[PDB]
Amino acid sequence: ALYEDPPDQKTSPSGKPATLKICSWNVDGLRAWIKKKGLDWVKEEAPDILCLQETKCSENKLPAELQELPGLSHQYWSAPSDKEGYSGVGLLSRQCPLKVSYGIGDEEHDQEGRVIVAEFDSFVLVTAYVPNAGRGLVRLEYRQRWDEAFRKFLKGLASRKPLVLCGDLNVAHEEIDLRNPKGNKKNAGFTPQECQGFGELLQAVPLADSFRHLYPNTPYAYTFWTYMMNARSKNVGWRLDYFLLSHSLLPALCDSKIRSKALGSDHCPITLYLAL
DNA sequence: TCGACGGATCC
DNA sequence: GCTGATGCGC
DNA sequence: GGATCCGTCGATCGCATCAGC
Ligand SMILES: [Ca+2]
């Protein structure tokens, strides 16, 4: 069936009002997405922090419109070391973070511009574009090694500060996270290896899947639809974009949104509300 | 994602 | 700047 | 032997590069 995001709950389980609004969006081509007026949508949504994945855009080709974006002035970008127009992530923030860093600290996994880490007063924000297992699972073996290094890195981080992980994690955790699970158990993003990796990521860091913690049995909630076969028209999709939270942060969780109607990509944006 | 393919295998 | 082909995706 | 059942296996869209001039 089709899906309507419920309204934004902007008070916490204790009634404290949300102080912090984080939007995450795989823009699948930053320049194409700006040409498709996504930046307008970002302006009307007005996040305190915007995380972008799959920018496919090197630092010096960044369009001018991003400078004229005065509520998200502190901007950080990561592109692959030697693969142009591939991958890429950015982190735009209203307030200046204490410390920004790139990658997870493992040479093998830090060459494709996928991870930005931004340290704030009371939490640490990681945004990531996870490597896709590949058509015909050509990179599924590399991906399990990423999963373990990423798990290890995030666990280390979360031991020092409450952690918010957001972005495209390239896996539908459970069968409820995609429209046709039975046909995709051998396609990238729904292999047993990928769903197990996600489960261990939740278990080992540990982290809670914010959306699923709030809406544990809501089906048809997806963040991605392939461009082909009018899949978004029919809501034949996958939930690949998450906010994963330190359990410490659950009493701060106000809501976790899926902005199904915002166009500009084959991913829609997701928005997180915290009382901090 | 969807389909046309097969090569199975049922009534 | 323009064509045409290739890489990469969930 | 003529219908179904179910595993492949290509071809769909979109962004971006690259080779060449
Ligand atoms: Ca490829």
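Following Swiss-Prot, chain A shows residues 43-318, kept in their order.
The backbone N, Cα and C atoms fix where each Cβ goes, and this holds for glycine too.
Swiss-Prot has this to say about the protein:
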MUTAGEN   A:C65 to A  Abolishes the redox activity. Does not abolish the AP endodeoxyribonuclease and phosphodiesterase activities. Reduces protection from granzyme A-mediated cell death; when associated with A-31 and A-210
BINDING   A:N68, A:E96, A:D308  Mg(2+) 1 binding site
MUTAGEN   A:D70 to A  Strongly reduces AP endodeoxyribonuclease activity
MUTAGEN   A:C138 to A  Does not abolish the redox activity
ACT_SITE  A:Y171  active site
BINDING   A:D210, A:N212, A:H309  Mg(2+) 2 binding site
MUTAGEN   A:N212 to A  Abolishes AP endodeoxyribonuclease activity
MUTAGEN   A:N212 to Q or D  Decreases AP endodeoxyribonuclease activity
MUTAGEN   A:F266 to A  Strongly reduces AP endodeoxyribonuclease activity
MUTAGEN   A:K299 to A  Reduces the interaction with TOMM20. Abolishes localization in the mitochondria; when associated with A-301
ACT_SITE  A:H309  active site, proton acceptor
MUTAGEN   A:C310 to S  Does not abolish NO-induced nitrosylation. Abolishes NO-induced nitrosylation and translocation from the nucleus to the cytoplasm; when associated with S-93
Review point. Any idea what DSSP makes of A:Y171 (active site), helix, strand or coil?
Key: strand
Exercise for review: Please name which of the mutagenesis positions listed here, A:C65, A:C138, A:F266, A:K299, A:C310, is nearest in space to A:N212 (mutagenesis position), Cα against Cα.
Suggested key: A:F266
Point to revise | Env. residues of Mg(2+) 1 site, Cβ within 8 Å of mean position of A:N68, A:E96, A:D308 Cβ | key: A:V69, A:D70, A:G71, A:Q95, A:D210, A:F266, A:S307, A:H309
Check your understanding: Near the residue listed as 'active site', which recorded positions out of A:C65, A:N68, A:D210, A:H309 have their CA within 10 Å?
Key -> A:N68, A:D210
Exercise for review: Please name which of the recorded positions listed here, A:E96, A:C138, A:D210, A:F266, is nearest in space to A:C65 (mutagenesis position), Cα against Cα.
Suggested key: A:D210
Point to revise | From A:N68, A:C138, A:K299: recorded positions whose CA lies within 10 A of A:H309 (Mg(2+) 2 binding site) | key: A:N68
Revision key, fill the gap. Same-chain neighbours of the Mg(2+) 2 site, Cβ within 8 Å of the mean position of the Cβ atoms of A:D210, A:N212, A:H309 and not counting those residues, run in sequence order as A:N68, A:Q95, A:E96, A:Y171, A:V172, A:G209, A:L211, A:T265, A:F266, A:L282, A:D283
Exercise for review: Measuring CA to CA, name the entry from the recorded positions A:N68, A:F266, A:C310 that ends up nearest A:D210 (Mg(2+) 2 binding site).
Suggested key: A:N68
Check your understanding: Just the number: how many Å between the Cα atoms of A:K299 (mutagenesis position) and A:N68 (Mg(2+) 1 binding site)?
Key -> 15
Point to revise | Same chain, 6+ residues apart, C-beta under 8 Å of the C-beta of A:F266 (mutagenesis position), given in sequence order | key: A:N68, A:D210, A:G279, A:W280, A:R281, A:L282, A:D283, A:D308, A:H309, A:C310
